[PDB]
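Structure first, commentary second.
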Amino acid sequence: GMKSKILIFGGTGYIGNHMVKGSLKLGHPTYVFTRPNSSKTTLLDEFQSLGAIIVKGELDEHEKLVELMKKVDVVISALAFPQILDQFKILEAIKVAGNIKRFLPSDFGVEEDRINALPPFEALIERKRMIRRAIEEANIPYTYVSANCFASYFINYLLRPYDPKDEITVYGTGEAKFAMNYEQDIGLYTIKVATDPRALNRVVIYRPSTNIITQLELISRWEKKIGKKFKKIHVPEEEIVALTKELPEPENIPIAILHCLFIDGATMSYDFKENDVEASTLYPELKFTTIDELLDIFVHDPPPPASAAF
Ligand SMILES: NC(=O)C1=CN([C@@H]2O[C@H](COP(=O)(O)OP(=O)(O)OC[C@H]3O[C@@H](n4cnc5c(N)ncnc54)[C@H](OP(=O)(O)O)[C@@H]3O)[C@@H](O)[C@H]2O)C=CC1
């Protein structure tokens, strides 16, 4: 009906698939752009059975992109770090088509315009800032989503729940706060804000009050959930910093990210600005899965671990 048509790049991705599923659940005609040689064949079949329109192609196909843009209203990019500047290909098509009502670039993490990180990671988020500046320069309607930490991703990373080891690594003092959200919810809320006028040309942050915690508190709550105690092994902050200067790329990137999220506490180091929009306050019919509910999911049916591409 009146539902805006949504085009998603990287829809077969770790976070992208939750955006495709959320879009279809909400009744939006959904277009998924995917490479001709992608191995996400079974996933695409699932998307298709759910009503998605699959479009195979390369980002280098400028004409194809423009013709596709003319058929949709909203564009969401969930491309990975290695492809951040390749989003300029998407932006160029958006500009030529001229009918796009909202563009959401691939942010979905820290709020890069108000925080800084160690060189390995700083260089990467600067690429995301470059996309934002180009969007603003061209007056393209947008929504910048700071999703904070992907919960399943980092619960797996920090707790290694599938590992019967008796020790757990703690980065720094472990007292830094961070916010983490369930991937499925990040996907659903992202589709919602993409058409919500309250999110037009604004920074939307996902920071539900039930999802703020420290490494030490997460470990304590997990121990209670499974009835086991762990020996906490700390890696001093000055030690983490050294690694980012010697460990080569891409090995030093994850380390730099860990420092940003869990030592500097970048997702919780600032107060909201006048024009910021915290998403959990937007829809009374919805709510973010809480940390306790997340731990229950890991007890009953834990999702597999993942490693981002760098
Ligand atoms: N906040 C957090 O905790 C985290 C944030 N992130 C962020 O989420 C966003 C997406 O990350 P993530 O979901 O891990 O991305 P993925 O690594 O899952 O990649 C997304 C999609 O990109 C497409 N793709 C891969 N390589 C290429 C290429 N060479 N050319 C064109 N398309 C390509 C693939 O789709 P196909 O095969 O269909 O072409 C792929 O499924 C990023 O901005 C990332 O920084 C990610 C992890 C954690």
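Chain A is numbered as in Swiss-Prot; the shown residues are, in order, 5-314.
Per the header: X-ray crystallography, 1.5 Å.
Every residue gets a Cβ built from N, Cα and C, even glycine.
Long-range C-beta contacts of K132 (mutagenesis position), restricted to its own chain and to partners at least six residues apart, with a cutoff below 8 Å, comprise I88, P109, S110, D111, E116. The active site, proton donor/acceptor annotation in Swiss-Prot covers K132.
Summarising the annotation, Swiss-Prot assigns NADP(+) binding site to 16-19, 38-44, 85-87, 110-112, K132, 152-154. In three-state terms derived from DSSP, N152 (NADP(+) binding site) belongs to neither a helical nor a strand segment and is classed as coil. Neighbour density for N152 (NADP(+) binding site): within 10 A of its CB lie 26 other CB atoms from the protein chains shown.
Taken from Swiss-Prot, the feature substrate binding site covers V114, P258. DSSP assigns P258 (substrate binding site) to a helix.
Residue environment of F85 (mutagenesis position) contains 17 other Cβ atoms, counted within 10 Å of its Cβ in all protein chains. Mapped onto three states, the DSSP output places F85 (mutagenesis position) in helix. What Swiss-Prot says about the mutagenesis result for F85 to V is this: Confers some isoeugenol synthase activity; when associated with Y-88.
According to Swiss-Prot, the experimentally introduced change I88 to Y is described as follows: Confers some isoeugenol synthase activity; when associated with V-85. The Cβ of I88 (mutagenesis position) has 21 neighbouring Cβ atoms from other residues within 10 Å, across all protein chains displayed.
The note that Swiss-Prot attaches to the published mutagenesis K132 to A or Q is: Loss of activity.
According to its DSSP assignment, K132 (mutagenesis position) is helical. Among the mutagenesis experiments that Swiss-Prot reports, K132 to R is described with the note: Reduced activity.
Taking the Cβ of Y157 (mutagenesis position) as reference, residues of its chain lying under 8 Å away and at least six apart in sequence are, in sequence order, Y18, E187, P309, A310, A312. Swiss-Prot lists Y157 to A or F among its mutagenesis entries, and the accompanying note reads: Reduced activity.
What Swiss-Prot notes for the published mutagenesis of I261 to H is this: Loss of activity. Sequence-distant contacts of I261 (mutagenesis position), defined as residues of its own chain at least six apart whose C-beta falls under 8 angstroms from its C-beta, comprise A121, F125.
Record note (Swiss-Prot) on the mutagenesis of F314 to Y: Normal activity. Cβ neighbour count for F314 (mutagenesis position): 16 (other Cβ atoms within 10 Å of its Cβ, all protein chains included).
Quoted from Swiss-Prot, the note attached to the mutagenesis of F314 to A states: Reduced activity.
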Recorded positions whose CB lies under 6 angstroms from ligand 1, from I19, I88, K132, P258: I19
Residues satisfying Cβ distance under 8 Å from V114 (substrate binding site), sequence separation of at least 6: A121, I129, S150, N152, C264, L265, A270, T271
Candidate with sparsest Cβ neighbourhood (10 Å radius) among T16, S43, the listed binding-site residues: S43
Alpha-carbon distance [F314 (mutagenesis position); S43 (NADP(+) binding site)] in Å: 19
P258 (substrate binding site): nearby recorded positions from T16, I19, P40, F314, Cα cut-off 10 Å: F314
Mapped DSSP class for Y157 (mutagenesis position), helix or strand or coil: helix
